[PDB]
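*Asks:* There's a structure below that I have some questions on.
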Amino acid sequence: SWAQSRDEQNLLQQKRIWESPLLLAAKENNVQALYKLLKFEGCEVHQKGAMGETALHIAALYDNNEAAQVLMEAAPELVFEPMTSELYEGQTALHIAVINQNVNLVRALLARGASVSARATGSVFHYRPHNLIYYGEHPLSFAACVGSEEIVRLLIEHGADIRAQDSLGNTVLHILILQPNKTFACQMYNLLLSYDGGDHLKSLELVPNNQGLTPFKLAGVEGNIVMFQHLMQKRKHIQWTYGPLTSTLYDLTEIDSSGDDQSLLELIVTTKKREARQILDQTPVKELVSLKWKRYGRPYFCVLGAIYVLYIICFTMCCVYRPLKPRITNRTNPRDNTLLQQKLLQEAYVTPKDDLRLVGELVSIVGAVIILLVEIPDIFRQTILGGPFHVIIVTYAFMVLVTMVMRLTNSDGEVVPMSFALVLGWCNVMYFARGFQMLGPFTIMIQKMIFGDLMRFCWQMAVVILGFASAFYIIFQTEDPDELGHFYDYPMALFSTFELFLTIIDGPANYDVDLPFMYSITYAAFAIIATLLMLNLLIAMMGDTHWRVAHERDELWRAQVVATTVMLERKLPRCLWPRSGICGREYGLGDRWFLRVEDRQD
Ligand SMILES: C[C@@H]1NC(=O)N[C@@H]1CCCCCC(=O)O
Ligand SMILES: [Ca+2]
């Protein structure tokens, strides 16, 4: 493995230090022994250790300034020498002195003129999980991360370019946000901005990542609240202060739209980082997504919801009435348990009532491709948060097409693909349960919250039985209802599935008869979903009062509503859903869009 190798190497290095008396005296800070080695013997002062390190690199590790100065006085060319090893390719004796915050050694190394642009591309320095710290590749970046402002100043005085990026395209400002001590990195963040070019052109806070992220945008994705709040200070202007009230104005530039992915909100909803979800609760953002949902967001979800309900309830209205004929085959006693009256008329134009189902069948097709026309071109440019609605809706429209392909071929098994589209269409409309109110001046958790989680179940339950009672009816609409007639007509198919949803009915079972291939599959999935919804509901009934974890269930649901709010903003045209905030083009303050927020203090 790779972990053992460096563990072998770190142990291998200490051996060469123990062997090489120069490296040993450099580690032990033996000034008397060093003068014996370099002056009375002429030992290899260019002695490369096991990590390709010089005696000065060792003296820089263990803060031995006396021994380190002996190596520099007797050999001043060791300063420029970097370590040649693969794990440490690039690190010089300056990076070590900056890491250990040895101000006098750094002052002495800059005195002899050490390169402040020495990039350290060693394998141990890469931004990888096995590496504990990630400080970058330049000695200035090492100084900012250790919090030594005195070293930072000394490096800038020697021309340390603050605009320098590492291999991952991160400037020194990006690296500070990734450090744990965000409380202390805020102070170090301002110190580097003071050395900026002072021009509107080429601002260091505007320099993007290799993945196209500025220090602002990265702080939101990384979930660094203190850096995000700090960065917000220079992104807002206070209009006025009227007693307690303070009407501030937020820039709202790198936090909205006008980009394929140039948008912080799209990054928060798609990240695998759980910490980043706390960003959209901040005081320039929690007002934004709330206004996007309160108007234009909440109504269009119900409009598209009612359309999708009428779409699915029509597809079922055409599924309940399908071609019916007796089995017209003497094969009713061969396999006597057989009891099918299979029916595929496959060409009937009997149109007193079939023209009504003919136009309905075309609605089921033109919408399924429309579902594909709004989902298939979206997969090319996938995270559920967010709901698996998108995954379930595309397979539904895939099933309607298969049922269409199962038609025009008269395949005996057109019940199998038509059944999967029934539950996939309905179970997708329980995804429409999220809505109503997400406002929260007071994040309210009481009896209202238990009642809130119970009504989603009633919505989830009523939807599930509609998708499965219609399914169970189709399966047994063909068979003979004299034996196992739990679903002989639609009102009894619902009442049976309703009863079976609560496990009161024994469940349709008959063993002297052979039942269709679909009943065992559908009822097995029915028992799992029906118990999970009852099991999931039992947690919400208790997970609301035992602790403030109701706020944890609440805040994740808001992120689901916010993730849906960003979903309704991509495919919808521009004539609807106007842009958030107010533009800055006459009145003159643009060319950005600003959000007006006023708060009160007590
Ligand atoms: C101690 C080792 N000896 C040495 O001369 N350089 C190494 C420094 C170790 C730093 C490893 C930083 C990391 O985990 O990436
Ligand atoms: Ca029973």
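Since chain A takes its numbers from Swiss-Prot, the residues it shows come out as 68-448, 457-677.
Positions of Cβ are set from backbone N, Cα and C atoms, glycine also.
Quoted from Swiss-Prot for the published mutagenesis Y201 to F: Prevents up-regulation of the channel by phosphorylation; when associated with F-202. In Swiss-Prot, a mutagenesis experiment is listed as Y202 to F, annotated with the note Prevents up-regulation of the channel by phosphorylation; when associated with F-201. Under the heading Ca(2+) binding site, Swiss-Prot lists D581, citing experimental evidence as support.
Tell me about the setting of these features in this model.
*Replies:* Over all protein chains present, the Cβ of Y201 (mutagenesis position) has 18 other Cβ atoms lying within 10 Å.
Secondary structure at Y202 (mutagenesis position), as computed by DSSP, is coil. The C-beta environment of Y202 (mutagenesis position), restricted to residues of the same chain at least 6 apart in sequence and closer than 8 Å, consists of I166, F192, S208, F209, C212, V213, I242.
All protein chains considered, the CB of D581 (Ca(2+) binding site) has 9 other CB atoms within 10 Å.
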*Asks:* Looking at the ends of the gap, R448 and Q457, with 8 residues missing, what is their Cα separation in Å?
*Replies:* 9
*Asks:* Express the distance between the Cα positions of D581 (Ca(2+) binding site) and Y201 (mutagenesis position) as a whole number of Å.
*Replies:* 62
*Asks:* So if I take the recorded positions (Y201, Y202, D581) and measure from each Cβ to the nearest atom of ligand 2, which come out below 6 Å?
*Replies:* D581
